[PDB]
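Scroll down for the structure; my scribbles are underneath it.
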Number of protein chains: 4
Amino acid sequence: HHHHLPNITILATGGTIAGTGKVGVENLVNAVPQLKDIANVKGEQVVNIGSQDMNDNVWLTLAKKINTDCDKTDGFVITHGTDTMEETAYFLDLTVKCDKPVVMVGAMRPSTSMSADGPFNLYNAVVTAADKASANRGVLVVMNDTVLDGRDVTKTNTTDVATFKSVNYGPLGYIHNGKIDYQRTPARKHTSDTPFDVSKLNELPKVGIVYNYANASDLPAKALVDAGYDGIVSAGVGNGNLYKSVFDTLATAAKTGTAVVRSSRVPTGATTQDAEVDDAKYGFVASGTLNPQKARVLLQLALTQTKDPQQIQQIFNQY
Amino acid sequence: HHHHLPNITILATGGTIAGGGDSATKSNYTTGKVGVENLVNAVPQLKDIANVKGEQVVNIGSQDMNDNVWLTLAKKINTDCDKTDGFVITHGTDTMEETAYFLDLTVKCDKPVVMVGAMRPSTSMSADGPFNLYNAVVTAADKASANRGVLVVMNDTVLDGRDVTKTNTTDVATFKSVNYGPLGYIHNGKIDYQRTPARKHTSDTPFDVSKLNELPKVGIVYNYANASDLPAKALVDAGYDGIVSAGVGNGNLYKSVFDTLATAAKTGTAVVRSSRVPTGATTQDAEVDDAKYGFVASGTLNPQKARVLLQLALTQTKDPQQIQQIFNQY
Amino acid sequence: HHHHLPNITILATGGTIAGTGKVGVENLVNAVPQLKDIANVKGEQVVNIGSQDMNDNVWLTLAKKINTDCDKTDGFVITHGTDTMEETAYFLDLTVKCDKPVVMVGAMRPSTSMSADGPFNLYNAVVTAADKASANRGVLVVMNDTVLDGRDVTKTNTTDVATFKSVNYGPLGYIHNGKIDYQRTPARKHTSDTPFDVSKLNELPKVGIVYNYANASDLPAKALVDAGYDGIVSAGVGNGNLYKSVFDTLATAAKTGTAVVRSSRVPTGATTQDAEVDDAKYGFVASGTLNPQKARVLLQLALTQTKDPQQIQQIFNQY
Amino acid sequence: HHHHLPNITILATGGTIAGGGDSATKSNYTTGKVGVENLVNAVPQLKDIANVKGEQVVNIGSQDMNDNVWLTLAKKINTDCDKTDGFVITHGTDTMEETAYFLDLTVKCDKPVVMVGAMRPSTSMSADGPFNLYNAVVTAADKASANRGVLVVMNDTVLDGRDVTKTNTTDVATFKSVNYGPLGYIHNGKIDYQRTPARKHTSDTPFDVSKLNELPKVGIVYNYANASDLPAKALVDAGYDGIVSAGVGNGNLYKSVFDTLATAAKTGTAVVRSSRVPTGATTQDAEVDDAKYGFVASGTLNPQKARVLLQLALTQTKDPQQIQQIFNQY
Ligand SMILES: N[C@@H](CC(=O)O)C(=O)O
Ligand SMILES: N[C@@H](CC(=O)O)C(=O)O
Ligand SMILES: N[C@@H](CC(=O)O)C(=O)O
Ligand SMILES: N[C@@H](CC(=O)O)C(=O)O
């Protein structure tokens, strides 16, 4: 018998954890020599960008690489910027078909700063990826000693190391002394339980986001309609409500080939049916607890399958 | 000596507080439907605490709030300040945080101005509106409420108009001052105030809307992965005075949005970096060199709040350094 | 065919929802005539008390009554004071063997007050008890349009209608328009998956709680030891830490027949092993995310099975 | 003209900030082990911002904090006020909220007094202590910090000593002012203060500990279902000066605890109702008739904080009406 440690692959994309997006994956790994106590780590550099410039091409690269490399490794850690980690995490949650752990991690302070968070965050992300109990929970985010599901996780504060929270349904488990006590798992369908298959796609449907506020301009929504966008997500006020002129434009869009999802600029809670807006009349879809950027992720993937608003609403009710 | 109650004026604007549906249990309803009289008569205890007069200013959902209603309200409060002891504004919850900050910067009346709404319509089981209205009147009637700026009173809490925001789509407890906390809590019709806002408000600002017929055009663009530049270009093509960016993280911009706004700022469009992230400041001295591009950092002002201050800044100046000073003081 | 509504039993115990503990169950039910749209409701008055005077005898009555009456009804709602609802809920979570919904509800404002919360809270508690998806999730608390598990739920604010929160792991689902979208279920073992069986017990082991703070007196802990308590839970400072003189007394207690659990006065997070206290040396048990009052519930039930600290720690790791 | 840095004195008391373990990754450690010099030298940037002098007052876990250390610290700060520009107190996190409020009521020095600790030991990977100490020194050096009472600086946040509390057992972000919010946030070594505490602190209180050798004996009892009266009776039998009840909900007491404390209050023991509930006030005019029993309602003071004010109240008075007035003003 020989004691064996799991093989973990780090897929590096950039971020302040490498600051954004300057230091290579080898350098990050070598800065945390205690990783050798818990895993055999191999690093690959996918891209080296600020996540404020994350895009559809990188999402598709990452999903295809994890799906292709699933059988070569025991788990994955993705180093990423914090700004759009919540978007990438949910894209991968819906398109990764590997049910081995896939864990995303970043840092709110650069590697050079006093009390930098990145080293311990990376250690705990590898702990999570190495834990057999992490499998079959979907794509995870590990930040500030917490395991968060890719669907609900969001950046709640501009600078706090403790910014990442699952604001509607809470975390899956807490990490202490290199161990996780998992008390929850996401009930929405993820990974191999979704129909989304991006293995042959080179691009995704065009989906844009418009913001609502007092005296809102309809010019952004008209610009997306004039460009023939596939979908528009509204960052509505309150329970997904729309300023009158935005409502007029989106009502046109939904009857003229553009899928419309009502989400909310409000940071917690669902955008529901059965409140002030008759979604069925207008052909709109209610986003539930998906915030605008997350609702975009699912609307792009829905539009790979269907343009029918009723079928899109059912997708928004299952994933 | 005889006890006299304060005179409180209710300026009604609509909202779910004035909403109705056909069932106490079904969620479906129409906002901004019931008049101010019906609201007042649903709270018979109000006569214990004030002499209430109701005026219907408009009756709309606050999803359709607009600059004209803002100007009407500021001018009415500043005109009528000497006729009453305090004001309550019944309003929708969806943009209450915007109206409250606009009034906090433009009201010159030293008397309490309190905004209130309801997350459940007037027809619903356990409707929140009646007690919210009672507590708003308590707050407007309390002499300790004066000189604290425009207030929002929701769920037994007195919140400053600058920091207060709607945090949850459905919860009666939605309104929170997420960066600096509430000013006071209300129990049994009494307030223990432990805080007051330090940023300049009301008669300490230079903003005077008494003779304005309209406000500068300021739009908001969202940032996210693969963000389109088409919204930003549409506001620039229309000659907008200002654009507020709902940035990712600490006010960061997707590169194609950054490019459009950098070009606009060079032509004289005012550009404020705010954040889609619901708490925390958009700072200077992070990843964007504001001075180089002619941008302004919003600090703790979220995108819709930063729009309010940017519109008022543009009544005074187009210079980015002067607008940043405004964003550091109000 | 005939459309049939579920049979729901309301077991009334008191509370402000009946204000505390003055109005009878019939009166509460008749104040919400819309209950007839969703259930056939029958009410029984178990006791009529302020939950600040909740006690072991009422817990045992309730567990035996639900276990006995399980086959007569489709679901249970328990009307209760808010002050110790979190304790009763977790006791029932560990001792109820009915896997039909068991839902606890209260009110923060009395029935007579402006904008009283009780009516809609009771409506939503019956919605929850009538929903087939509520089964097999353990004992639930329904407050402020939210379904909360009995283990994690706690009262977070002295007066707020929104006081009840599952502060470590979040809620199970949100209620809108008489429907629940459940996204979570508790992983700790509950109800028919626990060994605790109170069917023949007339009393529970004596377990008391001591508080830690600067310059803490050891007199409370000595008083419980001198009375021969079966167990003591410490409301420790920080990560379950003990003031020196309290530590001295509890170290004695644990070697002299008294089970000692370290919990925390801190409102969120676990009291862990492997920090400053060598639990194994002293024979102490770490409470994890169980706050002092919840740790008391599980320590009483553990002491029905075992007095061995290692077996008590395993119970604290599974339930 | 030449730039001069402020003189800041670090009074070290121990804590996890001074803790050590034998591994950077294992959780096991010992508190209050490393001396103040080693802490200062772990933050080489401190010379950019202050002239730092360290004094080791004690080296203990704050789980073993006590009245003697409180009196030492208050007397030392009040004696040494003219020798320095500001103070930082390195301390354990577990009872930092208690020490901070005691100093907030007894320090008469008008200069900044800032408390700081660390949730991870000095030996741990990504230890929080170094940047926390840097930010504490920033806060103590900032002239805008003065006259705000005793402060706690943790996780880039400036918190008032009255409202601040430890909310989480393990998280670096644990310290929050859960009722009224923080005073300011720290970014790039700068603070934007937007709040100051209204309750009277420091030179505005009557509490003078300059000649005290000890403090009144005040104990804390917990309430829960089937609560034993044995803890309350043990403090009464020992002749305690005061007892604080960690009540259920809005300061309610299990009947047998209520009975013991009602009898004690009649003999002259001071009794404060607080709450085990982590946010919100323990109010008057709820289910307990305080006036009838001779009890005092703690308001937003949690049990350990209410103990601090009760000990100091008992240095001035034993009258329950005067103690309630103290609980309404400080
Ligand atoms: N802008 C950086 C921020 C971070 O990683 O903390 C990024 O998202 O790449
Ligand atoms: N849409 C409504 C929502 C509410 O008031 O709660 C409004 O803002 O007018
Ligand atoms: N003291 C009451 C409080 C409430 O129910 O809100 C009780 O627990 O019975
Ligand atoms: N027990 C330690 C915990 C810490 O400082 O974080 C102390 O309070 O001294």
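One is the number of the first residue shown, and numbering goes on along the chain from there.
Determined by X-ray crystallography, 1.6 Å, according to the entry header.
Using the three backbone atoms N, Cα and C, a Cβ is placed for every residue, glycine included.
Under the heading of mutagenesis, Swiss-Prot lists A:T16 to A (Swiss-Prot position 34) and annotates it as follows: Loss of enzyme activity. Under DSSP, A:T16 (mutagenesis position) is assigned to a helix (H, G or I) in the three-state scheme.
Annotation source Swiss-Prot lists active site, O-isoaspartyl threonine intermediate at A:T16, citing experimental evidence. All protein chains included, A:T16 (mutagenesis position) registers 27 other Cβ atoms within 10 Å of its own Cβ.
Counting only residues at least six positions away in the same chain, the Cβ atoms of A:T13, A:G14, A:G15, A:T20, A:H80, A:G81, A:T82, A:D83, A:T84, A:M85, A:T88, A:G106 sit under 8 Å from the Cβ of A:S51 (substrate binding site). The feature substrate binding site is assigned by Swiss-Prot to A:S51, A:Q52, A:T82, A:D83.
A:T82 (mutagenesis position) carries neither a helix nor a strand DSSP state and counts as coil. According to Swiss-Prot, the mutagenesis experiment A:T82 to V (Swiss-Prot position 111) carries the following note: Loss of enzyme activity.
One mutagenesis experiment named in Swiss-Prot is A:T82 to S (Swiss-Prot position 111), and its note says Reduced enzyme activity. Cβ contacts within 10 Å of A:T82 (mutagenesis position), excluding its own Cβ and spanning all protein chains shown: 26.
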Legend entry - List of the recorded positions A:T16, A:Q52, A:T82 facing chain B, defined by a Cβ pair under 8 Å: A:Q52, A:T82
Legend entry - Unmodelled stretch of 11 residues - C-alpha distance in Å from A:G19 to A:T20: 4
Inset, instruction - Find, for the listed binding-site residues A:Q52, A:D83, the residue with the lowest Cβ contact count at a 10 Å cut-off, counting only other Cβ atoms. - result: A:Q52
Legend entry - Secondary structure at A:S51 (substrate binding site), reduced by DSSP to three states: helix
Legend entry - A:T16 (mutagenesis position) and A:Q52 (substrate binding site), Cα-Cα, nearest whole angstrom: 11
Legend entry - Binding residues A:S51, A:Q52, A:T82, A:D83 (substrate) - maximum C-alpha distance in whole Å: 9
